[PDB]
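Since the structure comes first, as structure tokens, the remarks are kept for the end.
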Amino acid sequence: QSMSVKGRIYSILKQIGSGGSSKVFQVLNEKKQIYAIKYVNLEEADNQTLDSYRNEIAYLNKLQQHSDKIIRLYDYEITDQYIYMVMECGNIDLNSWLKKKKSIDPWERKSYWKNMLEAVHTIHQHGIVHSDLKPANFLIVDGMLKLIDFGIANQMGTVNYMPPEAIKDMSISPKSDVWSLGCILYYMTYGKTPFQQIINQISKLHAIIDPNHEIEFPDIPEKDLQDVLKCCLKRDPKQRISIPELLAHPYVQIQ
Ligand SMILES: Cn1cc(-c2c[nH]c(=O)c(N)c2)cn1
């Protein structure tokens, strides 16, 4: 019902999420202000697992100064036992917002799409590739989208956003993140994932790999959006659109 971080006393409002070792809480400070505290319990965590959390914190602290589209981290407490991260509190996650919403206004969709490329572009500049991108790594705060996960540590489980190169890499580049964002935008346009209809997961993996499989892009009034979707969802990483290219596309730029 209460926890301390760097002397500061935060009273727990509710629990948002959990990822086994982790637990996220909606808390309030002394002045009734809202924050979200991530709690990690290192008691049973391994040497490799600890450096993944040590790495994610470092980047999440550095990269905060490089984009308003990356989740704010106000403070943190690290000991051998736990990790207390005091971050900004969002309205709702993108996955929950999309699963709820029936309609998606073109002006909102385009705005969110710009927020994502800005975050994803920031991380790529510091040599980070997320790889596992899903609407859950995004969070609506002050009507603006923000990146919570850098895909470094363990996230607090849909196969609908997997890049083809990843499935074929069983025997990862920035183009892997383009495919995944392409799938989040497609689902923001057509209401469903590109391979969301393929019930069997073994077969769903067969589809993403197979080039003789044609992905559907129904005729939309937003001409540029359909071209964005056709460029992001190119199976060959070499022939796929880049993040600096998407940022200079007519979809993002033309008003
Ligand atoms: C890195 N990380 C940020 C969060 C988080 C921060 N703020 C929130 O509002 C939320 N739902 C989640 C969880 N993990």
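These residue numbers are counts, starting from 1, taken along the chain as shown.
Per the header of the entry, the method used was X-ray crystallography, 3.0 Å.
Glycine is no exception: its Cβ is also placed from the backbone N, Cα and C atoms.
The ATP binding site feature in Swiss-Prot is assigned to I16, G17, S18, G19, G20, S21, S22, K23, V24, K38. In sequence order, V24, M156 constitute the residues six or more apart from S18 (ATP binding site) in its chain with CB-CB distances below 8 Å.
All protein chains shown were included, and the count of other CB atoms within 10 Å of the CB of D132 (active site, proton acceptor) stands at 18. Here Swiss-Prot flags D132 as active site, proton acceptor, drawing on sequence analysis.
Following the DSSP three-state reduction, the secondary structure of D149 (mutagenesis position) is coil. Here the residue is the original one, while Swiss-Prot reports the published mutagenesis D149 to A (Swiss-Prot position 664) with the comment Loss of kinase activity.
All protein chains considered, the CB of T158 (mutagenesis position) has 13 other CB atoms within 10 Å. According to DSSP, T158 (mutagenesis position) is assigned to coil rather than to any helix or strand. Listed in Swiss-Prot is the mutagenesis experiment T158 to A (Swiss-Prot position 686), annotated as follows: Loss of kinase activity.
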Neighbouring C-beta atoms (10 Å sphere around the C-beta of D149 (mutagenesis position)): 21
Unmodelled segment of 13 residues: Cα separation of flanking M156 and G157 in Å: 11
For the ATP site built from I16, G17, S18, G19, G20, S21, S22, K23, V24, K38, further residues of that chain with CB within 8 A of the site's CB center: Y39, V40, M156
